[PDB]
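K.L.:
Shown below is the structure under consideration.
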2 protein chains.
Amino acid sequence: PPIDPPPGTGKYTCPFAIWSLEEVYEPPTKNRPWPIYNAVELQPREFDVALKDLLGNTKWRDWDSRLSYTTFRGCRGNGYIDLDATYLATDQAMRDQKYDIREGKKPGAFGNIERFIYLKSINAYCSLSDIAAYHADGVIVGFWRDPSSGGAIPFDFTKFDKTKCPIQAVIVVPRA
Amino acid sequence: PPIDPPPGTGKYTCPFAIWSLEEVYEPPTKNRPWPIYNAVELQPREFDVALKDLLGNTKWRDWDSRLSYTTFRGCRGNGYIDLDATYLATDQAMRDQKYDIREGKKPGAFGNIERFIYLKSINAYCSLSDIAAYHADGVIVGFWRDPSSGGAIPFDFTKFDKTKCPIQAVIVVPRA
């Protein structure tokens, strides 16, 4: 039996640019066995949770140290846990599609080619570069729902996936 | 900041014999640097939780496999986790006093010498042999409250202790 996330107590507006990526900008090359899509900006959307819902006083895993430079309000815990933003951008994360991740070309002559995490909760994509930019304080909160070990969360990110720990929201973790 | 256990929603009568161990039966020998105490039975006492409170549908850690022979109602999770009953009886557990554990002599000519876990919650002791007897289905539910890793629970029992994961109750985990 899978464990459901606790109920949301409100709404949160994804604080980063959100995207549609369905038009293929570039076919799969040999060295890059995936399409680079056309990243089309969408008007803001709301996760079905409140910022308070994902916060609490457990430390974040902070897989990639983006949170170690100062003091932040902690994680709700109870099975909520930040995901490795930086890892999710790697070629391996993309090969594995353990999460749904498309590569995209942002609008404009100078729109960077970036890696986008898919958010089913609002049917949109969010740039991993936007989220994980230096001192952007972006955090991908997933919910761990494998019942093994009283809901205890493995130490290696590679063991995670949309089935076992689906993304619940993307936030900016406030400062404490 | 330490994390408090969630509130109990009732009372549970420790389903095993409970004890006072303050009268020294035997001084510390060289090979056994602890007193063997006199185990005096007390009338039943109640933890400040209900059996339902500690149950849920996360699998138990089942450190010592006493739960692997069949099908049980699962653990509440949210930071609750069974402790290693068998380990807690070892000489190392006793040397370390990571938990409060006294050795005792049960009443009577033929009262076995056993190892007792201390339950602050009701100010009594419970025999680890009673709890962990074959198909007794006894379980020592502690509450994990180290905030590291979104409240994620280490894989090694040796990392546990009364400070980080204090015993909340001792139960008989029903069958599912």
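To match Swiss-Prot, the residue numbers of chain A are left as they are there, and the shown ones run 154-329.
For all residues, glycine too, the Cβ spot is worked out from N, Cα and C.
Quoted from Swiss-Prot for the published natural variant A:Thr182 to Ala: In strain: QB_3, Qbeta_3_FR. For the naturally occurring variant A:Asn191 to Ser, Swiss-Prot gives the following note: In strain: QB_3, Qbeta_3_FR. Looking at Swiss-Prot, the entry for natural variant A:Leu207 to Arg says: In strain: Qbeta_2_FR. What Swiss-Prot notes for the natural variant A:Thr211 to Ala is this: In strain: Qbeta_3_FR. Recorded in Swiss-Prot as a natural variant, A:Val292 to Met carries the remark: In strain: Qbeta_1_FR and Qbeta_3_FR.
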K.L.:
Per DSSP, to which secondary structure element type does A:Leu207 (variant position) belong, with helix, strand and coil as the options?
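P.N.:
The three-state answer is helix.
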K.L.:
Sub-8 Å Cβ contact with chain B: please pick out which of the variant positions A:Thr182, A:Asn191, A:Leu207, A:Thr211, A:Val292 have it.
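P.N.:
Sorted by position along the sequence, the hits are A:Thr211.
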K.L.:
When a 10 Å sphere is centred on the Cβ of A:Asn191 (variant position), how many other Cβ atoms does it contain?
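P.N.:
Counting Cβ neighbours of A:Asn191 (variant position) within 10 Å gives 18.
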K.L.:
Could you state the whole-number distance in Å separating the C-alpha atoms of A:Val292 (variant position) and A:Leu207 (variant position)?
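P.N.:
With distance taken Cα to Cα, A:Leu207 (variant position) is 10 Å from A:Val292 (variant position).
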K.L.:
Validating a neighbour-count step here. Other CB atoms within 10 A of the CB of A:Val292 (variant position): how many?
P.N.:
23
K.L.:
Looking only at A:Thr182, A:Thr211, which of these variant positions has the biggest number of Cβ atoms within 10 Å around its Cβ?
P.N.:
A:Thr211
K.L.:
Relative to the Cβ of A:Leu207 (variant position), which residues of the same chain, six or more apart in sequence, are found under 8 Å away?
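P.N.:
A:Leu207 (variant position) has long-range Cβ partners A:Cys228, A:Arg229, A:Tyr233, A:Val294, A:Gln321, A:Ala322, A:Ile324.
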K.L.:
Between the Cα atoms of A:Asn191 (variant position) and A:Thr182 (variant position), what distance do you get, rounded to the nearest Å?
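P.N.:
Between the alpha carbons of A:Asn191 (variant position) and A:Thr182 (variant position) there are 16 Å.
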K.L.:
Would you kindly give the Cα-Cα distance separating A:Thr182 (variant position) and A:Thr211 (variant position), rounded to the nearest Å?
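P.N.:
A Cα-Cα distance of 43 Å.
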